[PDB]
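The structure appears below as structure tokens.
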Amino acid sequence: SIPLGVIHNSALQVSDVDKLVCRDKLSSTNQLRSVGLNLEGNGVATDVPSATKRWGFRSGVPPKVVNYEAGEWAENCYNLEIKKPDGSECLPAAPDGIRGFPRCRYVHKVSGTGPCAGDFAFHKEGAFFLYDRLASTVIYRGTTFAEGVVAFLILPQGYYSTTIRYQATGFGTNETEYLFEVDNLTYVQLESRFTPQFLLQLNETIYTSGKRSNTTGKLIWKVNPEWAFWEXXXXXX
Amino acid sequence: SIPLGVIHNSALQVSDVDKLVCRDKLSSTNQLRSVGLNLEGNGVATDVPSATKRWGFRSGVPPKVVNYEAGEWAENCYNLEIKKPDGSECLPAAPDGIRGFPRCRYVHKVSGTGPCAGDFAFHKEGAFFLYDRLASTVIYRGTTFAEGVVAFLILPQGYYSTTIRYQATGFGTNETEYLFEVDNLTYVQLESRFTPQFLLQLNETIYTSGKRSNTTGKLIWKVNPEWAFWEXXXXXX
Amino acid sequence: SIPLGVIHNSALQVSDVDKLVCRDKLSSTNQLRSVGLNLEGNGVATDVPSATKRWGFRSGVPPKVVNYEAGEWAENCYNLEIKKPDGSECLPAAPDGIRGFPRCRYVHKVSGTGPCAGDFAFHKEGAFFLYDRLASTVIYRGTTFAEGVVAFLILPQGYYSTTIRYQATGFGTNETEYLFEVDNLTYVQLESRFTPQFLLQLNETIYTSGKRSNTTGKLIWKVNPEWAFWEXXXXXX
Amino acid sequence: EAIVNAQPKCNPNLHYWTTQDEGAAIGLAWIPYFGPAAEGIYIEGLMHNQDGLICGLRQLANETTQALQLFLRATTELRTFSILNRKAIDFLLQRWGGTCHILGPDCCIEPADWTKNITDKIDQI
Amino acid sequence: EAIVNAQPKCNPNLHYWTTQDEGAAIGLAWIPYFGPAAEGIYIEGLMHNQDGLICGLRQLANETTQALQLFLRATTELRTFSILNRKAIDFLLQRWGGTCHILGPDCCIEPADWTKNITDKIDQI
Amino acid sequence: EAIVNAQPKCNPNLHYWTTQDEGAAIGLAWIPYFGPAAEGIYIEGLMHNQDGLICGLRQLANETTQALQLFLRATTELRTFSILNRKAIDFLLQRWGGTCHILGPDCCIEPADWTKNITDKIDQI
Ligand SMILES: *[C@@H]1O[C@H](CO)[C@@H](O[C@@H]2O[C@H](CO)[C@@H](O[C@@H]3O[C@H](CO[C@H]4O[C@H](CO)[C@@H](O)[C@H](O)[C@@H]4O)[C@@H](O)[C@H](O)[C@@H]3O)[C@H](O)[C@H]2NC(C)=O)[C@H](O)[C@H]1NC(C)=O
Ligand SMILES: *[C@@H]1O[C@H](CO)[C@@H](O[C@@H]2O[C@H](CO)[C@@H](O[C@@H]3O[C@H](CO[C@H]4O[C@H](CO)[C@@H](O)[C@H](O)[C@@H]4O)[C@@H](O)[C@H](O)[C@@H]3O)[C@H](O)[C@H]2NC(C)=O)[C@H](O)[C@H]1NC(C)=O
Ligand SMILES: *[C@@H]1O[C@H](CO)[C@@H](O[C@@H]2O[C@H](CO)[C@@H](O[C@@H]3O[C@H](CO[C@H]4O[C@H](CO)[C@@H](O)[C@H](O)[C@@H]4O)[C@@H](O)[C@H](O)[C@@H]3O)[C@H](O)[C@H]2NC(C)=O)[C@H](O)[C@H]1NC(C)=O
Ligand SMILES: NC[C@H]1CC[C@H](NC(=O)[C@@H]2[C@@H]3C[C@@H]4C[C@H]2C[C@@](c2ccccc2)(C4)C3)CC1
Ligand SMILES: NC[C@H]1CC[C@H](NC(=O)[C@@H]2[C@@H]3C[C@@H]4C[C@H]2C[C@@](c2ccccc2)(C4)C3)CC1
Ligand SMILES: NC[C@H]1CC[C@H](NC(=O)[C@@H]2[C@@H]3C[C@@H]4C[C@H]2C[C@@](c2ccccc2)(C4)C3)CC1
Ligand SMILES: *[C@@H]1O[C@H](CO)[C@@H](O)[C@H](O)[C@H]1NC(C)=O
Ligand SMILES: *[C@@H]1O[C@H](CO)[C@@H](O)[C@H](O)[C@H]1NC(C)=O
Ligand SMILES: *[C@@H]1O[C@H](CO)[C@@H](O)[C@H](O)[C@H]1NC(C)=O
Ligand SMILES: *[C@@H]1O[C@H](CO)[C@@H](O)[C@H](O)[C@H]1NC(C)=O
Ligand SMILES: *[C@@H]1O[C@H](CO)[C@@H](O)[C@H](O)[C@H]1NC(C)=O
Ligand SMILES: *[C@@H]1O[C@H](CO)[C@@H](O)[C@H](O)[C@H]1NC(C)=O
Ligand SMILES: *[C@@H]1O[C@H](CO)[C@@H](O)[C@H](O)[C@H]1NC(C)=O
Ligand SMILES: *[C@@H]1O[C@H](CO)[C@@H](O)[C@H](O)[C@H]1NC(C)=O
Ligand SMILES: *[C@@H]1O[C@H](CO)[C@@H](O)[C@H](O)[C@H]1NC(C)=O
Ligand SMILES: *[C@@H]1O[C@H](CO)[C@@H](O)[C@H](O)[C@H]1NC(C)=O
Ligand SMILES: *[C@@H]1O[C@H](CO)[C@@H](O)[C@H](O)[C@H]1NC(C)=O
Ligand SMILES: *[C@@H]1O[C@H](CO)[C@@H](O)[C@H](O)[C@H]1NC(C)=O
């Protein structure tokens, strides 16, 4: 029942479990490979507001983990530190041997609070959370992941990362509010249309034009100024 | 050495490891199955006094777990909360991923004390404690199990549960005393001949005829009034 | 890539992965065996000063464990309790199911301190730490191990142990100092040339000639008096 | 070897529970977030004692325990999931772990249809 | 069955990361004490969409999820590492799990070169 | 490839310990509750250096370490128990993972006895 990909006639196809192809040759277990593909590569929105709406909390379902051997360099990964309003953790510590996804251009680190109405956080579309060669059905605290799915195949016989920090309230609900963090006291209201590159230029021009908070209080700026990646309030304008 | 069951001549048999039967066909791993069968189904006594005498404590032997894929609906399962007289736990918390046996007509929940003279509780006849598709050599705290044994086979090509609570002293010894609990202050001296159905009728007639304790003290009643299931003291009469 | 040993022409050899030998017969998984061989058997020095210089601390590398089925009776094993000068442990507790190496003529138990400049202690030559049928890349606290390496093979179709206690300072560095412990207050400066048998005779003659400490203070003695095993200071002379 | 139920009793009917990995779920019930809790993943069935298979199976599980217990004593693995896969491997090794000598008792190659092939070609020639 | 990429987009290039177990390391870099940290065990590569294999693979992983999710729901194993080995076993059982009837469609034994052998011996005789 | 013991010394005798899963225990000693503690599950044996196998084996384990270490670096599995089973699978795939061309070097099918069968039938006809 788990589909196995095989190449026939210059085309990848699913192997027919009911039809024996004696021409197919499997000469060692090395020819079998498991691959994790990123949801990114299918065109899903990757901004934090859009991505988090794909995740939700559920009780009663034991988490499950499956390994995979090769993965895809991600443009967007995520790393969550979510607590309830009373300060208890919403996500479990990463189990022994589960490390973060190894290749992320941008790590979106989200801290904040939500009601977290369930024991584990699952992908509402059935996808996996991809970590270091281990795909999980649930999200682990403080551990970088990419959203993805796993394929199984029979083959024929530098790295820069940047962390983008955000604060959240009402995480995991309809009315989630997100702030992009410039420093511990300067924030920008986050909109879905803001790209990672835009947030990094927004950060740099705030630092250089001195629009950071020079008080002890919290300064929050507002801003109002179809293409995939591979192809004290105020205002600014 | 582990026997494998196979059907020849309209009869289940153990496969001869020394004799090759080329007629036998194994076309996928799906034809192989592991099954857990309940000791119940062989005619063993299932009342709490008789069942607990089959279990005992032992040190020096590491616990072991093996999985099984299909199980049998049980009439009787057990769930143990045993402490030493000094309040330390006798049984280990269930390991991650070990859940209770999924189909039990009656769960006999036993709380109480014993000397617990060993690190783990084993089956004195060599049987297993069957949990959710995992069979263990030992008993886990507060986790419903059925007594059973595992078979391995090559195939040819609603649900109601009721918890019955008991208190125990001297658990795991010759002189174990058991009480059936009607409420936190009303108990019945337990005899081996009392069936689950009898205990549930005994409970209901005590509740309705007002023979529960109407004091702060502990009321204990005594009672003196070959067929398998598939086919302040006082007195009452 | 993992070599497999096979017997051809009255000689053990590595199986050629590129050459099929149809004459080779594998009739069950029982013919496959994994064996742990002790570094001892290759002639490595086994005194505590020489052995410990082969181990070192490293961060960033996840530990790994592989099982093996048969092992070799060891003359020398080791058991380490090392702390930092501030009393924090240097080695992790043995994981569940990892027990000490089962056959050791002499267990060298070493307690003491070092800077422990890394998360785990590895074998600097790439060998394994052999425990009870589990070989690990790292050292576990208070758990007897032998240094060894693992082979994989396709086969053709009483016990006395003695613990020797030592104290260490500067463990895991160039300038490590070792004392052999006679009792909690009598020690001997340890030299590399001292054999286990010599240490046990040294201990017995100290006990019988009354050269143990009869004060509350710490008495330390000094001593100045090519063959493999299978073939308050002072002075003594 | 034959299986002789030597138990004091035998429940001749097997009311069983298991899982169905094949699933082929309705709509979105395969998504963990939406699917059943741990209590609701089970199917059920009832098997009667045709050919004495249920009492045979009870006896077989009983008789399996010793060898299974000795196996678990000797493994350092905490939870063993590989018994059935190893039996599948041993099934293959028993038949294909050596050279297959055609017509030999330990070689499951049937040359019948091809013997009749060569035979008809010889009748022609 | 054929694979029809039904995604809103397809990144036609696969910049991938993996490990190399073969290693054949330089000097002492295979020794854990001396070798790379967890971050430095990865190799990389780039594959383009020749024969439409990258978009096919994205679709295949998408379509695999349901069956894979149903499998993980039914296993009690916390971390599953055995899927590819079990597929290798099932590859062998499909071909060799029964008697191999030569010339039959389910038997991958090619007797061609030996048919020509027997044939030339018959031409002689 | 041949195995050349390059160690400074070789203990030519192997006093070994292992377990016996086969057991076939006396009376009730297979029951975990009654059987041996962890310290008493071991058997022992002594093997001498006939055919140089002990020194060969010491060298083989030494030479295995690099490839084994590189394998453990690349697996995310904490405890690896599957190496021997995977080698058994690869043993079968090397011989049976493709069509078996009879008389070909990569096909372990021996047709000798059946060649003499067809031959005697031809002598008759
Ligand atoms: C495998 O690939 C499939 C196709 O890309 C993925 O299908 C997605 O399935 C989810 C349900 O699990 C759908 O979510 C629903 O969306 C509607 C909103 O309408 C949306 O529909 C269009 C498509 O016509 C979509 O492109 C727009 O963004 C719309 O917003 C909600 O009302 C539902 O409540 C639910 O959220 C996705 O719409 C659907 N995507 C597509 C492109 O069809 C499938 O999830 C993939 N499987 C895995 C495991 O990743
Ligand atoms: C597989 O099936 C076997 C047969 O059903 C099970 O055999 C049981 O083995 C235990 C020992 O492990 C015996 O327990 C002993 O019993 C005597 C008491 O005498 C009893 O003997 C009769 C049988 O003639 C039995 O039916 C009565 O209830 C008697 O009370 C004690 O003195 C011993 O100390 C020890 O407790 C069982 O008697 C025996 N049962 C039967 C029916 O023979 C075996 O346990 C099964 N294996 C597993 C793993 O479940
Ligand atoms: C497999 O067997 C090999 C041969 O027995 C082992 O080789 C050992 O490899 C380590 C490096 O990992 C060497 O350690 C170096 O030693 C020098 C000191 O010089 C020593 O060289 C002679 C050999 O000519 C040796 O016998 C003396 O004791 C000398 O002291 C240092 O400068 C280096 O920093 C490093 O420590 C060993 O010397 C070498 N041994 C031998 C006998 O060649 C190999 O480790 C084995 N593999 C495993 C996994 O155990
Ligand atoms: N994929 C859905 C199905 C997958 C296979 C499932 N069969 C089992 O577990 C099997 C079948 C049903 C039940 C439990 C096991 C063993 C069994 C049996 C009993 C006596 C002799 C021989 C066999 C009895 C056959 C039923 C659901
Ligand atoms: N031992 C070194 C090598 C070991 C094999 C490694 N290949 C993979 O992971 C493979 C190859 C590279 C990459 C990831 C997987 C699947 C893949 C592919 C894509 C589309 C159709 C079919 C296949 C794409 C082939 C590359 C490094
Ligand atoms: N079931 C009881 C028995 C099961 C098999 C056990 N053999 C081993 O472990 C084997 C045999 C005994 C010992 C340890 C391993 C490898 C060995 C060897 C050495 C050199 C070359 C080739 C092989 C040496 C053969 C002995 C007990
Ligand atoms: C969330 O959505 C709207 C606000 O956007 C609200 O009216 C509704 O009640 C909420 N629904 C749930 C399920 O929380
Ligand atoms: C910002 O706050 C976090 C925790 O609240 C702290 O770890 C970090 O050092 C702070 N940064 C600065 C520049 O003070
Ligand atoms: C924002 O700009 C400052 C100033 O150069 C820099 O130090 C900081 O790292 C930037 N933040 C991010 C997330 O790039
Ligand atoms: C102080 O902060 C204000 C905003 O409150 C910012 O506009 C300004 O640049 C800062 N001061 C200077 C001198 O830049
Ligand atoms: C338990 O059995 C009797 C009481 O029933 C008692 O005399 C005996 O000493 C006890 N035996 C053990 C082993 O505890
Ligand atoms: C009975 O006591 C237990 C604990 O002693 C408690 O959990 C339970 O609520 C009590 N029941 C009633 C009716 O008081
Ligand atoms: C005993 O009877 C009372 C009264 O109906 C009921 O509430 C209670 O659950 C019963 N106990 C059991 C164990 O059935
Ligand atoms: C009060 O408890 C007594 C036993 O002490 C019981 O027999 C009686 O039914 C209870 N009272 C009433 C009025 O029922
Ligand atoms: C250790 O070796 C010598 C002392 O024996 C010392 O001079 C040197 O600096 C030390 N080296 C290291 C790497 O600690
Ligand atoms: C020596 O000291 C250790 C701990 O410091 C202690 O466990 C042991 O009992 C002592 N031995 C004696 C003879 O006092
Ligand atoms: C040292 O000698 C004493 C006296 O016989 C003995 O009790 C002690 O165990 C010995 N220590 C060792 C390590 O053998
Ligand atoms: C007391 O200890 C001394 C060393 O300080 C030792 O030489 C002597 O044997 C001990 N006393 C006696 C009477 O033996």
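Following Swiss-Prot, chain D residues are numbered 502-626, in order.
This entry, so its header tells us, was determined using X-ray crystallography, 2.5 Å.
Each residue, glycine too, has its Cβ placed from N, Cα and C.
D:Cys511 to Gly appears in Swiss-Prot as a published mutagenesis result, with the remark: Induces GP1 secretion. Complete loss of virus capability to enter into host cell. The Cβ of D:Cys511 (mutagenesis position) lies under 8 Å from the Cβ of D:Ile555, D:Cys556, D:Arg559, each of which sits 6+ residues away along the same chain.
Cβ contacts within 10 Å of D:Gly528 (mutagenesis position), excluding its own Cβ and spanning all protein chains shown: 7. Under mutagenesis, Swiss-Prot gives D:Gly528 to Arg with this note: Reduced infectivity.
According to Swiss-Prot, the experimentally introduced change D:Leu529 to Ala or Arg is described as follows: Reduced infectivity. For D:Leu529 (mutagenesis position), the count of additional Cβ atoms within 10 Å of its Cβ stands at 13 [all protein chains shown]. Under the DSSP three-state reduction, D:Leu529 (mutagenesis position) is assigned to coil, being neither helix nor strand.
Quoting Swiss-Prot on the mutagenesis of D:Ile532 to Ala: Reduced infectivity. In sequence order, the list of same-chain residues 6 or more apart from D:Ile532 (mutagenesis position) whose Cβ falls under 8 Å from its Cβ is empty.
D:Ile532 to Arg appears in Swiss-Prot as a mutagenesis experiment; the accompanying note says: Almost complete loss of infectivity. No effect on transport of GP to the cell surface and incorporation onto virions.
One mutagenesis experiment named in Swiss-Prot is D:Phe535 to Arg, and its note says Almost complete loss of infectivity. No effect on transport of GP to the cell surface and incorporation onto virions. Less than 8 angstroms from the CB of D:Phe535 (mutagenesis position) sit D:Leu529, each of them six or more residues away in the same chain.
Proximity of D:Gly536 (mutagenesis position) to non-local residues of its own chain (separation of 6 or more, Cβ distance below 8 Å) is seen for D:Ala526, D:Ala530, given in sequence order. Here Swiss-Prot notes a mutagenesis experiment, D:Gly536 to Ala, with the remark: Almost complete loss of infectivity. No effect on transport of GP to the cell surface and incorporation onto virions.
While the structure shown retains the original residue, Swiss-Prot records the mutagenesis experiment D:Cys556 to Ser with this note: Induces GP1 secretion. Complete loss of virus capability to enter into host cell.
In three-state terms derived from DSSP, D:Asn563 (mutagenesis position) belongs to a helical segment. Within 10 Å of the C-beta of D:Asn563 (mutagenesis position) we count 22 further C-beta atoms, all protein chains included. Here Swiss-Prot describes D:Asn563 to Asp as a published mutagenesis experiment; the accompanying note says: Reduced levels of expression of GP, GP1 and GP2. 20% loss of virus capability to enter into host cell.
While the structure shown retains the original residue, Swiss-Prot records the mutagenesis experiment D:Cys601 to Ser with this note: Induces GP1 secretion. Complete loss of virus capability to enter into host cell. Using a 10 Å radius centred on the Cβ of D:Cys601 (mutagenesis position) and all shown protein chains, the other Cβ atoms total 25.
Listed in sequence order, the residues of the same chain lying 6 or more apart from D:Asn618 (mutagenesis position) and placing their CB within less than 8 Å of its CB: none are present. For the published mutagenesis D:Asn618 to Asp, Swiss-Prot gives the following note: Slightly reduced levels of expression of GP1 and GP2. No loss of virus capability to enter into host cell.
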Residue pair D:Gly528 (mutagenesis position), D:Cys601 (mutagenesis position) - Cα distance, angstrom, rounded: 49
D:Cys601 (mutagenesis position) to D:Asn563 (mutagenesis position) - Cα separation in whole Å: 36
Near-A candidates in D:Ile532, D:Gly536, D:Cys556, D:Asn563, D:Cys601, D:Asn618, the mutagenesis positions, by Cβ under 8 Å: D:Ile532, D:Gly536
Intermolecular Cβ proximity, mutagenesis positions D:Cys511, D:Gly528, D:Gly536, D:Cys601 versus chain F, under 8 Å: D:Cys601
Subset of mutagenesis positions D:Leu529, D:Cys601, D:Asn618 within reach of chain B (CB-CB under 8 A): none
Within reach of chain E, those mutagenesis positions of D:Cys511, D:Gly528, D:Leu529, D:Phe535, D:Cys556, D:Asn563, CB-CB under 8 Å: none
